[PDB]
Amino acid sequence: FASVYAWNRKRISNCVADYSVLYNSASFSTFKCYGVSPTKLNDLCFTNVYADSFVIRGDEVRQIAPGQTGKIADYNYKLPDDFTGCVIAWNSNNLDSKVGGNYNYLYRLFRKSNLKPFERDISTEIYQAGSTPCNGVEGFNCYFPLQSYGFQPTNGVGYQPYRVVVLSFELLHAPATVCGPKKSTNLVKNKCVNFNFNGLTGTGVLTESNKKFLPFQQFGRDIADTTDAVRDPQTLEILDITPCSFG
Amino acid sequence: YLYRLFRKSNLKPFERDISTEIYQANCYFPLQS
Amino acid sequence: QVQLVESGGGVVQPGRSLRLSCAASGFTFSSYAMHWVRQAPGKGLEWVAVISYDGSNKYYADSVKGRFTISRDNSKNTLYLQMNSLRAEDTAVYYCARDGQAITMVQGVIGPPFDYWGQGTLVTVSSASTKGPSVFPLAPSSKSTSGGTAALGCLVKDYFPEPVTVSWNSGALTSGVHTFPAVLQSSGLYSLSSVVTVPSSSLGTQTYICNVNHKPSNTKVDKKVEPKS
Amino acid sequence: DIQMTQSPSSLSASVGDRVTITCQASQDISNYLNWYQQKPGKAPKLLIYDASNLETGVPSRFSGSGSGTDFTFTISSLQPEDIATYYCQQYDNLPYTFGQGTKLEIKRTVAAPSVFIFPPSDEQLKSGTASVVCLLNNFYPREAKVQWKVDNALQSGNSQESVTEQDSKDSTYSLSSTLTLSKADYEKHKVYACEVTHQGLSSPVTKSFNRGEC
Ligand SMILES: *[C@@H]1O[C@H](CO)[C@@H](O[C@@H]2O[C@H](CO)[C@@H](O)[C@H](O)[C@H]2NC(C)=O)[C@H](O)[C@H]1NC(C)=O
């Protein structure tokens, strides 16, 4: 994973996202959704999804939320106050903690001013607590600004490392982007059905035909502009549509 | 004043639902102080 | 398991020097930090000194500097506080506790700080010896009598060696027997008085003998309390 | 780098209530602290790390609230074995300052003291000094006043008091004040009086004797 003071930032893009494999995986110790409850994720579409990744202690997962304070949310990773995404977290004691102490996971514990939301700060200047200038050397009131979790496998819970992923769905002003995986099911002809091909919605009885579209043509319509044929998007076969008897 | 329940019903009008079976699968509860 | 033991404190004159002992048990000693904290009796706690996992990072307090020093034995799981140039004012009880969360000190943050498994005090007076205790009986009187009960007691005064005990009738009476906290005079010696109430019909009737025992010395005296002549 | 904390010290309530202690922190904002309880005659004990999140063993009646420069310990549902001090330590610098403590006391019905004055024993007047003891027995409000008077002159600066721990049976206090004189100065006056003021007394009680009257 990535440190807590320099988190990563992956920009998921145009794709088919299935938040159900996430939501039901039962391997996550924390799955909170803020802008939007979890079950309705596989039914919406946004412009961009960002995924941020890092590693923190066990009892610091309550500062990854909109409107908190503490050494993590103050100056390591700040979430805006109208967050939209979801926060996922799971314990990772066996991967990240090693006997003798894993001193490779640092965090920032001194900064001049709290972070703006989604702001990032990887500098390593000597902090200056008191009024006396520091001149790049340590000493009283001149502190190195980074500390390291010394993780060890015999730590009580709440001191073992947790890995965190923060998904943030954003909606700029584009034309569209990633959305869930629209469902589908087998077909059935020679019966009055409610069909739906890609968004073409109607009802009637579907038979096989003797038309020949052009490779780019997706459905046919007649005079008076009613749909009387269609192409189905998996067989590449065109089907006649006939209204279901009435009188 | 323990209001604010959450359910499946979506509550067609003028009916009220009283019960407690948990939305826990970390954990949730259809009530909030 | 995790527990600490302490020793090395007692009574010494001002201007002298003394080192303490803070030993560990259970956990790995050379990974944690170790604190020093004190309280003057009847006052609040006060942090004294600290050192890292033998990494020579003291960061002493005010005034303390130039009078105190810290030495831990990672090989033997012990820790010593040696103090020099006493002030006849830093007489207190003292505690050592473990830390795992400091910044320029111990590598990695681990666990909670200040798990507090210590004890141990140190007296800094001029009494030196164990000034024997002088005992008087405070007689039951009508000025102490009120209705059904009257109070009588024993005044044990002028002793340095703090732990002293007075019982009533070899430990018999537990009703109304109340020993008050010893008081420290300007002379430098302690004093106290223990009193018990008993029905006014029973002024002289039964036995009321205070048993005074001074454990640092070997004083044992029984004094009878009777109504005033 | 010098910081200090405050406390609403020396509170008192009854069984089954809610208390609050507010450690306001100094300048140079910090980040969470701690909460210790100290039963007297023993060693202190950790209860809550920085901000909140208590440890193990604790009967879970305790809560903190850490938001920058002003933290509030809050205990709900008082229990008859949880009366002690409570000092909070703040960290994040060179000198780890502390609080001031918070003494706790139960609630009992106003009880006036039995008062009793003891003249000095004849053995002590041989030695050359006179202790004059005045006893105040059983009493809730400890805010009692002991005024010594010698021949009706209020005596200042030759007395010492001490007080007992709140009694585990009847929740009262007891107080002993000792007036110390020389034999010479003792033999210069007649009436020795001890005047006790207390909430359970409508007007103060004086117990007194007359030096040299069997
Ligand atoms: C959609 O995917 C299915 C397989 O998941 C494809 O089905 C195959 O279609 C060919 C005809 O071209 C048959 O010979 C195979 O037997 C089919 N296999 C299965 C498993 O069904 C289908 O062709 C794909 N269509 C498109 C447009 O991608």
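Going by Swiss-Prot, the residues shown for chain A are 347-593, listed in order.
Each Cβ is built from the backbone N, Cα and C atoms, and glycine gets one as well.
Under its natural variant annotations, Swiss-Prot gives A:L368 to I the following note: In strain: Omicron/XBB.1.5, Omicron/EG.5.1. The Cβ neighbour count for A:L368 (variant position), using a 10 Å radius over every protein chain in view, is 18. In three-state terms derived from DSSP, A:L368 (variant position) belongs to a helical segment.
One entry in Swiss-Prot concerns the natural variant A:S373 to P. Its note says: In strain: Omicron/BA.1, Omicron/BA.2, Omicron/BA.2.12.1, Omicron/BA.2.75, Omicron/BA.4, Omicron/BA.5, Omicron/BQ.1.1, Omicron/XBB.1.5, Omicron/EG.5.1. Taking Cβ-Cβ distances under 8 Å and a sequence separation of 6 or more, the neighbours of A:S373 (variant position) in its chain are A:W436.
For the natural variant A:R408 to S, the note given by Swiss-Prot reads: In strain: Omicron/BA.2, Omicron/BA.2.12.1, Omicron/BA.2.75, Omicron/BA.4, Omicron/BA.5, Omicron/BQ.1.1, Omicron/XBB.1.5, Omicron/EG.5.1. Taken residue by residue with DSSP, A:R408 (variant position) is part of a helix. The C-beta environment of A:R408 (variant position), restricted to residues of the same chain at least 6 apart in sequence and closer than 8 Å, consists of A:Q414.
Swiss-Prot gives this note for the natural variant A:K417 to N: In strain: Beta/B.1.351, Omicron/BA.1, Omicron/BA.2, Omicron/BA.2.12.1, Omicron/BA.2.75, Omicron/BA.4, Omicron/BA.5, Omicron/BQ.1.1, Omicron/XBB.1.5, Omicron/EG.5.1; May enhance affinity to human ACE2 receptor. Around A:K417 (variant position), taking its Cβ as the centre, 20 other Cβ atoms fall within 10 Å, counting all chains. In the three-state DSSP scheme, A:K417 (variant position) is classed as helix.
Under natural variants, Swiss-Prot gives A:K417 to T with this note: In strain: Gamma/P.1.
Quoted from Swiss-Prot, the note on natural variant A:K444 to T is: In strain: Omicron/BQ.1.1. A:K444 (variant position) falls outside any helix or strand according to DSSP and counts as coil. Taking the Cβ of A:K444 (variant position) as reference, residues of its chain lying under 8 Å away and at least six apart in sequence are, in sequence order, A:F497, A:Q498, A:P499.
Within 10 Å of the C-beta of A:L452 (variant position) there are 17 other C-beta atoms, taking all protein chains into account. For A:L452 to R, Swiss-Prot lists a natural variant annotated as follows: In strain: Delta/B.1.617.2, Epsilon/B.1.427/B.1.429, Kappa/B.1.617.1, Lambda/C.37, 19B/501Y, Omicron/BA.4, Omicron/BA.5, Omicron/BQ.1.1; Contributes to cellular immunity evasion and increases infectivity.
DSSP gives A:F456 (variant position) a coil state; it is part of no helix or strand. For A:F456 (variant position), applying a Cβ distance below 8 Å and a minimum sequence separation of six or more within one chain yields A:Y421, A:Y473, A:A475, A:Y489, A:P491. Here Swiss-Prot describes A:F456 to L as a natural variant; the accompanying note says: In strain: Omicron/EG.5.1.
Record note (Swiss-Prot) on the natural variant A:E484 to K: In strain: Beta/B.1.351, Eta/B.1.525, Theta/P.3, Iota/B.1.526, B.1.1.318, Gamma/P.1, Zeta/P.2 and Mu/B.1.621; May enhance affinity to human ACE2 receptor. Mapped onto three states, the DSSP output places A:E484 (variant position) in coil. Within the same chain, residues at least six positions away from A:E484 (variant position) with a Cβ under 8 Å of its Cβ are A:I472, A:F490.
All protein chains included, A:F490 (mutagenesis position) registers 14 other Cβ atoms within 10 Å of its own Cβ. Experimental mutagenesis is annotated in Swiss-Prot for A:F490 to L, with the remark: Increased resistance to neutralizing antibodies and human covalescent sera neutralization.
The secondary structure of A:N501 (variant position), as reduced to three states from DSSP, is coil rather than helix or strand. Among the sequence features in Swiss-Prot, the natural variant A:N501 to T is noted as follows: In strain: 19B/501T.
Swiss-Prot gives this note for the natural variant A:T547 to K: In strain: Omicron/BA.1. Long-range Cβ neighbours of A:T547 (variant position) (same chain, at least 6 residues apart, Cβ-Cβ under 8 Å): A:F541.
Variant annotation in Swiss-Prot: A:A570 to D, described as In strain: Alpha/B.1.1.7; the structure shown retains the original residue. Within its own chain, A:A570 (variant position) has no residue 6 or more apart in sequence whose C-beta sits under 8 angstroms from its own.
In sequence order, the variant positions from A:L368, A:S373, A:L452, A:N501 that place a Cβ under 8 angstroms from a chain C Cβ are A:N501. The DSSP secondary structure for A:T547 (variant position) is strand.
Cβ neighbour count for A:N501 (variant position): 20 (other Cβ atoms within 10 Å of its Cβ, all protein chains included).
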